[PDB]
Amino acid sequence: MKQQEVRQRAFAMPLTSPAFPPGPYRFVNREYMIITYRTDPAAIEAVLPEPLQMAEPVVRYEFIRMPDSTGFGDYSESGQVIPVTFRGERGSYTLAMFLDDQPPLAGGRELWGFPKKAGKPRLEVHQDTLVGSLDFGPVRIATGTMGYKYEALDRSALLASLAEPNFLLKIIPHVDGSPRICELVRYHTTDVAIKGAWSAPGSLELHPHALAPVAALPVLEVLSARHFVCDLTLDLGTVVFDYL
Amino acid sequence: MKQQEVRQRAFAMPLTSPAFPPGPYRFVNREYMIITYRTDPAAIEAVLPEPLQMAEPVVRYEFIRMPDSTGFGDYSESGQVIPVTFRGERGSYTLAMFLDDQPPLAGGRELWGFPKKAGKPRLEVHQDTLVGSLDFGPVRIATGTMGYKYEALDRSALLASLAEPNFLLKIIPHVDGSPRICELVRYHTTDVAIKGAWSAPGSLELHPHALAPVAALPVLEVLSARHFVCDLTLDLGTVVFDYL
Amino acid sequence: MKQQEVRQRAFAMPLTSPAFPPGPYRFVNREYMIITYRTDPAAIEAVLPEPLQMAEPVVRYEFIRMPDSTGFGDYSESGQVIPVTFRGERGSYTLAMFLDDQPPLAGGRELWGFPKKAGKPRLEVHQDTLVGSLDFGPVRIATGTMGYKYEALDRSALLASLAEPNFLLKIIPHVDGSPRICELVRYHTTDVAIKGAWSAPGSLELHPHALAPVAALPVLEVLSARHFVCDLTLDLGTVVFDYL
Amino acid sequence: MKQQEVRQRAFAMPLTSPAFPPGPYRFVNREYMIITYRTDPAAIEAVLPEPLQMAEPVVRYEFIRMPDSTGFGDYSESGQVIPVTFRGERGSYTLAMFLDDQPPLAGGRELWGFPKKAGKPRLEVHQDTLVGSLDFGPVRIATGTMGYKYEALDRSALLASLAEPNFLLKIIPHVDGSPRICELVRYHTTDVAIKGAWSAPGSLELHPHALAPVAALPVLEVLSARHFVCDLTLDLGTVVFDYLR
Amino acid sequence: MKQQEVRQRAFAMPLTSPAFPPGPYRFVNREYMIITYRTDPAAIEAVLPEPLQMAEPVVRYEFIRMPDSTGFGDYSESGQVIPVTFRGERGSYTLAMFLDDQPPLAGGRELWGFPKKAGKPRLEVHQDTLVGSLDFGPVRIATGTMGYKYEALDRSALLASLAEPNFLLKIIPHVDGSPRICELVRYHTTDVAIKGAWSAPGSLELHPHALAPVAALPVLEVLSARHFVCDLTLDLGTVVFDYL
Amino acid sequence: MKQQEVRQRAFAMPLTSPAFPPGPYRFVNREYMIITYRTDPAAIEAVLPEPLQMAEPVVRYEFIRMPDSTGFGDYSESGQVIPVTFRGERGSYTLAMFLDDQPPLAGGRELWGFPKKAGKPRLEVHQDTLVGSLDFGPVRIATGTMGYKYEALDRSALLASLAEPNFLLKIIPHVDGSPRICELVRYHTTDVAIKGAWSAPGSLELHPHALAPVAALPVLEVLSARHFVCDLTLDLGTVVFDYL
Amino acid sequence: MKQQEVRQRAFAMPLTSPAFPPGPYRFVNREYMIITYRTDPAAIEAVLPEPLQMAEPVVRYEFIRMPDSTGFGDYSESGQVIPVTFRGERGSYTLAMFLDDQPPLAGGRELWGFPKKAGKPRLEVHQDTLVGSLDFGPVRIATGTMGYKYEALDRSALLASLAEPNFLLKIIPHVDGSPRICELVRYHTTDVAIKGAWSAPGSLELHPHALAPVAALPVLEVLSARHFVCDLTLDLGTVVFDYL
Amino acid sequence: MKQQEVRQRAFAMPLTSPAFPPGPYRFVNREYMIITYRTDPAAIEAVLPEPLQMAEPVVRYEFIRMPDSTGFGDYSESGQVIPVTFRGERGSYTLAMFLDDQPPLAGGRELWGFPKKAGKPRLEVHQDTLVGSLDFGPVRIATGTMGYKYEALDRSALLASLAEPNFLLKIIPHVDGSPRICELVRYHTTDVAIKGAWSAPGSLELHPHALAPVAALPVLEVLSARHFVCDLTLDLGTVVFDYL
């Protein structure tokens, strides 16, 4: 298999059996618990890369079920998202995620630049409560709870939420340890169909961990909680600022 | 978190809590079981990317324990390695690995370009038999067996095998899915101390898997088995050929 | 809170974190097993409150799954309902009900006046059989079985039955133990969308219990068994008769 | 079953097999662990309904075993009680309670107006520590600890709290959702026999929950811990303010 | 229970509580994993009953979930199907099935003449991998694997495959052991709705069993893998050739 | 494999690997618990096909262990048998059976016409009591008990019992749902050797089930109980009345 | 414990509590499953020690239950036996055994010279299938399967096979590692009673193991399967050829 | 024993079988996790006994494995130590300690006067994370985490810290409950050989407990985390201050 055949088939490692596939990336029945909390503004500023700019000092803490995902399989995710502005546009910055499936973890990192690590997220209804949890090894680092579907939420506002740009700092080292890729990436979730969306009382507790430091954006006050189910496509991202 | 802080600080994602640290990457008490088997030369040719050239039509099947790994932790690995020459120099090519710990998986892939996937390798003595196994979710894909330290091995010769260059094909996608990095990488294991090294009868059985195709290189005849324990440093690789 | 705003805010206890929310109460994919059986006429007459009037001497024994219930969560229900007339108008009377979730138990009792107790109902397919059970603590008190979807059920008869009036006897003691509320309440399930509906052969065995006396309406003869899945709204009730 | 006989028979639903019976409600060998903690005064006034007034800014956090309870069975309970005055008379206000047995749950709510919800309270000695815990489904929302009977308490003093009035805001919705009952209820625990009472160092930790917000009253400092066993009759309450009259 | 009641009522044994009901036999959400493999043409010829003629020397190995099956219940199936022509028309031939539910096993055999035996098929997503397995008592006889929904399939073409005739050889013994029924049966799946259809890499391993000889058709090379979900009606078959 | 080869090898499906084999059918160490009870004569008449004629209004309820059975393996059985007369001959009619092994269940139905279904029978001594049970899925449908070997029974009378003809209504649908086989079948158990045979106090309890309606022949009074162990051969049956 | 007591008392170590007793070695109810398979004649030649000569290129693979064995206890065995001739006489050669009980392992090896190792053989009926398996620590190395007593076997012929000489190569090392005993040993099974003997379809799968190389004689085609139960006496062997 | 020899023999209770032996007390492969955190100065001042003097307001929280401890066995330890000065001399004060082995608990208390209580500390690598925990009965009261060996730690600073003086407050009541012993004790760890020593990012969460009040020194800010393995001798102490 010649030089140009290699260059032509190359998408992801291993060449002949890639750790992940090309898309499209389609998600069916994504289920979100999102708890939004006020935090120390100084705690966001210490972690937000310029030229991104801080908006509200809030954090979106999320627990996501992805039972049906092309190329990737059946998995769950938990993460911390921060509202930002970039060039007059509102959007989000993903600071941290954790997932229980390989292909979307390698794929997430190597293709888009999602800052993903391994963990055990769960999101399930126990009788009357929706309970989100994320373990990292034997250690519980996040527990969220919500009432069950108390109020229907505005679906227009939700679709506008899912339409905003999502920014990521993609960093990949060169063989020598210096960055070979260091860029702000913009991605969109498109073809959204909302199956249901609700609000209800919510709660969040975070625990410190040396290798999963979600707790360094302290929960000062829980502001809102939303729970929705939707289908969508994770579109390929585009570079919006190349630090290199 | 100023703009040029980012491009000088950036090593691995997440920028502020990297998924793996910089080395040196030191390994104490790695333990190897290596079953060398003869395969179909045509299966080797099918996967070998030029300018690499095949040598003997053999596969070195590895089960490796790494209980003490700087920056990475305590874990196990299994994989398929093939003798190769590049520009006439004899070395190795790593076709497939599987590991049970995320930092060395991401780090292996993003820094050197080891072709790593997730799986559950084990290497254990069960009374009279050293047993290596590799499971990928609920499916067994590799089982190797060895008698226990039947005869001491010529260490000076072994250390020779371990001085040879190891070659990797590093592939990282750009955000749009075309290759952003596509290169052959040369790396050495250095500062090696062999604590012991043995030979004994060996066996190997492989099973098909859509996502872990080790059985694509069929075990036609087992040729040798080696078992050894060592400390070593995984040095950073160099680019020896850039396809882009 | 100010004495005035307390009145304005009061819905259910606890005032500041009510044991159940207001609604509307929407149900998605309720799944029913109903076994209609002939019983002793005298047993029915002994429990039916005038001004309610007995229609035929049958009991509909229900096993219901409610996997998706707004404000309540995900739960199961079992109990006894009797065909009734009130002022000439054909309807049903709920004698006993059993649930494994507390918000719909309190809310059922305090809002509409469903005669609810705690219990563990289950409704599950085991290979070829739909099996309904009700345990009350360690004692099984109801076991129902049906074949799986032998014949389509008349959607029109079904929708007309669901459109009927349901009567409940709401009783709530005053702090002195005398009745503070004692009324016949009429309610409706509306916005009914049936997803599937079948008949099959069916069985029912009931067992004695001092605190869960379903067996007091003995199974003389099983008349029919229906299985259906639907979405509906549990509308608020209205008082049709005040004993006080 | 004539409509007249219906009215005569009516106490609690279901008419012919009430979810709970009538009393008298007797409790034998009721065991308490009470951790008193100072909280944020602003947290208390937000949840205290006028004409109640606030007394000292503390919360009495409770874990109670009721192994022998007439009409109810054998169960445990946990929750939050605060010091209050109504018309200048000093008493308690129950903010939240959680139990593992339905009859006292329904009865608690529908008769007296106790603010009750389901949960899994436990109270047990583990070697040297009395350990009280509350779980709400999979989530731990309260953990409390004490030494084991370090110092005896005077009982005669203790009975100073048990004879005080207890106040409850009783709320039962009408079929249409607006309040049918909305009154403050006064109840007393009478027939109190103390079998033993003790103090010891204590601890408390509380965790957030959307549906069980005990942690909304933050533990700033633990102030005292008490452990006691008693027999007790829970008397029927009386209305002392009717928001709806 | 008069004599001519018997001959007009008789459908299946036991006459008064038949082991399976009459249809229509409707299936909602059948899920298929099909691994198509090339085999020894001589192994196919050895089992193919004339007047059926072999076509390509391939086997379609199936693992199928049927969670909602009218009259039959919720169950799983695995089996070996071969492309065939009869009187020049292209169709299929079912060589072997295995199921975990009795009504469809007896019903399959006695009505259509599906060559059904007992076993324990499973089809499940394990993170990144769709895994089909078939156990016959304690022995694994089939393991298949697929990546997860790598690429959407041409549905109109699929629906084409599913319009083809399916052929069965129905054999029932007379009480004396000579064949009482011995016929080729043609049946169609009709009213088909494809909910989704995908392709992805595939693997298949078979193991010998004296009583479940799937391995008699050896996996020489895996050619394709398909995964799809559908609703369909299993129509009654017709006799196309009677050997007697 | 030609047309006539097919017709010549055809015994049971699948042609090339029959679900059951030819006999002879030999049973070693068959162990029976038989509880005979008086029932409603109207309950037998509703289930007994003419030209069979009712004898006593009793039912033989049975629990059988078949640990050693040619062609079939190791299994257990439970069933309801009714005494009948046909053409001046005393015999039995089998109304219902349940077994935990496939080959004898398919074989029983397709060859002789035993009205067999699937279930979990057990027959074991627990200390002082012989206990027979039959579950159908998670549901207990029959429990019998006997004292242990209180009295030896008449072996001449027992052999005469095992010598009487056993009648079965064999029904097999045609592909179109109409009966293709509908006949009264007579079979004998021959070559009987009785190893031991006893009577003792006995008891029976039956539970309703929609798909296993053994309970529709109510236990009004337990009359007798016998327990024996024997070897025998289940001879092929012969047609004694063809409804068709 | 005088010097010449030792040389007249000495049978097995420990002298005062020998690891196995002298016989006769009587076996009641040995049960055999034997899968006869054709293999590579070249694999047979590679292991057959002259003056033994190979006969058919077949292996008799055995799984044997010995529940009642004088001096040895209750245990199981599995092994590989090959047809042979010595000085023109047809007999057997035992290549490999594995047992789960020490006295017969030591005794087998030190007295006759059976080539015994440890392992975990099992032979059990699972419903319709006789299943033999052999595990060596955690690795399965042999799985055999048979239908259950399909047809009675010609016993007089069987007893003929069991009258043939069995040959063993006995090897014991001297303290210095050179052979102290190295001889061909002939032994018979005598006083044989066949309790039953059957044939049925068979299967065999072998797996590699460094220390249990049964798979070195590959299953090319399974030829027959036999299942039988017997009592027999293992007589002491004789030396028929002494290499020393 | 004679009254004189009692005095001569007395070391620890029981006289004739002392709860712990004399020593020297040698430790091999102690493994420490130390997390240094800033706390509230007032909390430290509230527990520190004059003549001891407060140095910086930090607490070193320790999780220690002692797998090989002469006279004591194999055990783990957790607790709190504070940087201190005494007469100008820099050292440490041990506030609280927790162990799962009784000989070092009694011996620690009675000989040096370590302030020991019972508890269950653990220190373990879970894949990529070093996890320290302390349970006290059913309550977790300390959880520490570190990355694995990110950077070498300064051996010189380490050895100097281990060479420092440790102070303890030895208190032992007289039978009347008044202090019989009340003294500041100084001790040293000598013959220290460090085997490895590292730093990495670290975390600590503490929890309230009435009998194990570690939380009384609140974690305001984690300053550092060190991991090391060493051999050392726990030398006898000396009194430096007698309160009595």
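The backbone N, Cα and C atoms fix where each Cβ goes, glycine too.
Residues within less than 8 Å, Cβ to Cβ, of E:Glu62 (mutagenesis position) and separated from it by at least 6 positions along the same chain comprise E:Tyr32, E:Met33, E:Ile34, E:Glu77, E:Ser78, E:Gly79, E:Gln80, E:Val81. In the three-state DSSP classification, E:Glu62 (mutagenesis position) falls within a strand. Swiss-Prot documents E:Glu62 to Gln as a published mutagenesis change and attaches the note 20-fold decrease in kcat.
DSSP assigns E:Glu77 (mutagenesis position) to a strand. Swiss-Prot documents E:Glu77 to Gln as a published mutagenesis change and attaches the note 250-fold decrease in kcat.
Around E:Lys116 (active site, schiff-base intermediate with acetoacetate), the C-beta neighbours below 8 angstroms that are at least 6 residues distant in the chain are E:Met97, E:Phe98, E:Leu99, E:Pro104, E:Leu105, E:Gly108, E:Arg109. When secondary structure is read from DSSP and collapsed to three states, E:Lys116 (active site, schiff-base intermediate with acetoacetate) falls in the strand class. For E:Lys116, the entry in Swiss-Prot reads active site, schiff-base intermediate with acetoacetate.
When Cβ atoms from all protein chains are considered, those within 10 Å of E:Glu77 (mutagenesis position) total 25, not counting its own.
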